[PDB]
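J.: Let me begin by handing over the structure; questions about it come next.
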Amino acid sequence: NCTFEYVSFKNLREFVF
Amino acid sequence: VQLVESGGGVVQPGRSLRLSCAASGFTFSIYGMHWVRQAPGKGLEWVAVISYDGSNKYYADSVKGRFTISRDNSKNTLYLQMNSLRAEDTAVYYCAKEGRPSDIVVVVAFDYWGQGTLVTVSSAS
Amino acid sequence: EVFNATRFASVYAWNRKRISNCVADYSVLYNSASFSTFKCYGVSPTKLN
Amino acid sequence: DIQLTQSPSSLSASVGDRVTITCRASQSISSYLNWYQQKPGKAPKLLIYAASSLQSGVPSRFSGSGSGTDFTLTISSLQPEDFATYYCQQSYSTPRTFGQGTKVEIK
Ligand SMILES: *[C@@H]1O[C@H](CO)[C@@H](O)[C@H](O)[C@H]1NC(C)=O
C-alpha cells in the first residue's frame, strides 16, 4: 500500500501542474 | 535404436584388445559417441569420447596414451582400441550416445546405453 | 550495496528493498562469479542489462 | 577437471518417503548436470537433464533443480522399484565426469 519516493506581496510564483 | 557391444574376454596384463559397438536405429554419423566403464562393484567412470566425424577424440585421465577410440560411419560401428592393459582396467565397458531430449539442446546430454561388455585383465588361466 | 550489506535479516523477516531511478549494471553482476548460484527464471541474464 | 561430489553416499528410507540427493560441483557449470538411475547388473537410465528437465518415460515424481554449483535430485514419494544407485554427471566441459554415486536402500 506504499510505493516509491523522491527527495530533492513582493514576489509572484507561477506553477503549471 | 540399438547398440550391440562385443570384444570382451580375458586378456593378460600388458596386451591389447579392441572393443566394438554396432549402431542401429538412428543416424549414427551425426552424433558423438562415448565410452563409459564400470569397475566390478564400483562406480561409473567416463572413458573416451569421439566427435561425429572422428576428427576430435578426448580421453579420460587414466587412459591417455593407451586407449584409442575410432569410428566407422560406413558400418555404423564404434571401436575402442585399448593397449598396455593393467589390473585396474578390469571393468564393464559401455558405449553411449550423446542425445538431447527436447529443445533445451544447450544441455548437450547423455542417453541410451549399450548392454555393456566385461573386460578382465588377468594372467590367470 | 544490497549484496555487500554486512548483515542480512533472518529468513522469516525478509527485507524488501525497492530500487528505482538508477541505471543497473546487471552485466557486472553477471560477470562476477563469486555467487554460487546465479539462477534465472524470468529473464535470461544476458538480456537483463 | 570438474569434480562432482554427491551427498549422502547412501541413505535408507521406506516407500512413500520424500528423498533428497545433492550433487555439488567444484566449479559452476550452471545448468549441465544429468541424473541417471542405475540398477545392479544393467546399464543406467537417464532421469533428469539440464538438472531440471524430466526425460520422457520417467515418472513425474522424479525432480531435479538448481544451477551453478548446488543441485538436488528429488523423488517425492518412494516406490519399491526406485531403490537404486543414482549418479550426477556434468557436461559443461571435457573431460566429462560422474559423481561418486548415491545408493538408496530400504529402511
Ligand atoms: C492495500 O491494497 C490492497 C489491494 O488489494 C487492499 O486490499 C488493502 O485493503 C490495502 N490496504 C489498506 C490498509 O487499505
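Residues displayed in chain C correspond, in order, to Swiss-Prot positions 340-388.
The way this entry was determined, per its header, is electron microscopy, 3.4 Å.
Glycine residues also receive a Cβ, built from the backbone N, Cα and C atoms like all the rest.
Straight from Swiss-Prot, here's the annotation block:
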- C:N343 to Q: Reduced viral infectivity (MUTAGEN)
- C:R346 to K: In strain: Mu/B.1.621 (VARIANT)
- C:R346 to T: In strain: Omicron/BQ.1.1, Omicron/XBB.1.5, Omicron/EG.5.1 (VARIANT)
- C:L368 to I: In strain: Omicron/XBB.1.5, Omicron/EG.5.1 (VARIANT)
- C:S371 to L: In strain: Omicron/BA.1 (VARIANT)
- C:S373 to P: In strain: Omicron/BA.1, Omicron/BA.2, Omicron/BA.2.12.1, Omicron/BA.2.75, Omicron/BA.4, Omicron/BA.5, Omicron/BQ.1.1, Omicron/XBB.1.5, Omicron/EG.5.1 (VARIANT)
- C:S375 to F: In strain: Omicron/BA.1, Omicron/BA.2, Omicron/BA.2.12.1, Omicron/BA.2.75, Omicron/BA.4, Omicron/BA.5, Omicron/BQ.1.1, Omicron/XBB.1.5, Omicron/EG.5.1 (VARIANT)
- C:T376 to A: In strain: Omicron/BA.2, Omicron/BA.2.12.1, Omicron/BA.4, Omicron/BA.5, Omicron/BQ.1.1, Omicron/XBB.1.5, Omicron/EG.5.1 (VARIANT)
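Just tell me what is around each of these and how deep it sits.
T.: Under DSSP, C:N343 (mutagenesis position) is assigned to coil, being neither helix nor strand in the three-state scheme. Non-local contacts of C:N343 (mutagenesis position) by the CB criterion (under 8 A, 6+ apart in sequence, same chain) are absent.
Within the same chain, no residue at least 6 positions away from C:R346 (variant position) has a Cβ under 8 Å from its Cβ.
Under the DSSP three-state reduction, C:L368 (variant position) is assigned to helix.
Taking a C-beta cut-off of under 8 Å and a sequence gap of six or more, C:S371 (variant position) has no contacts in its own chain.
Counting every protein chain shown, the Cβ of C:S373 (variant position) has 6 other Cβ atoms within 10 Å.
Around the Cβ of C:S375 (variant position), a 10 Å sphere holds 14 further Cβ atoms from the protein chains shown.
For C:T376 (variant position), no same-chain residue 6+ apart in sequence has a C-beta under 8 angstroms from its C-beta. C:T376 (variant position) falls within neither a helix nor a strand when secondary structure is assigned with DSSP, and so counts as coil.
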J.: May I ask for the distance between C:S375 (variant position) and C:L368 (variant position), taken between their Cα atoms and rounded to an integer number of Å?
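T.: Cα to Cα, C:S375 (variant position) and C:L368 (variant position) are separated by 12 Å.
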J.: Across all chains shown, how many C-beta atoms besides its own are within 10 angstroms of the C-beta of C:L368 (variant position)?
T.: 14
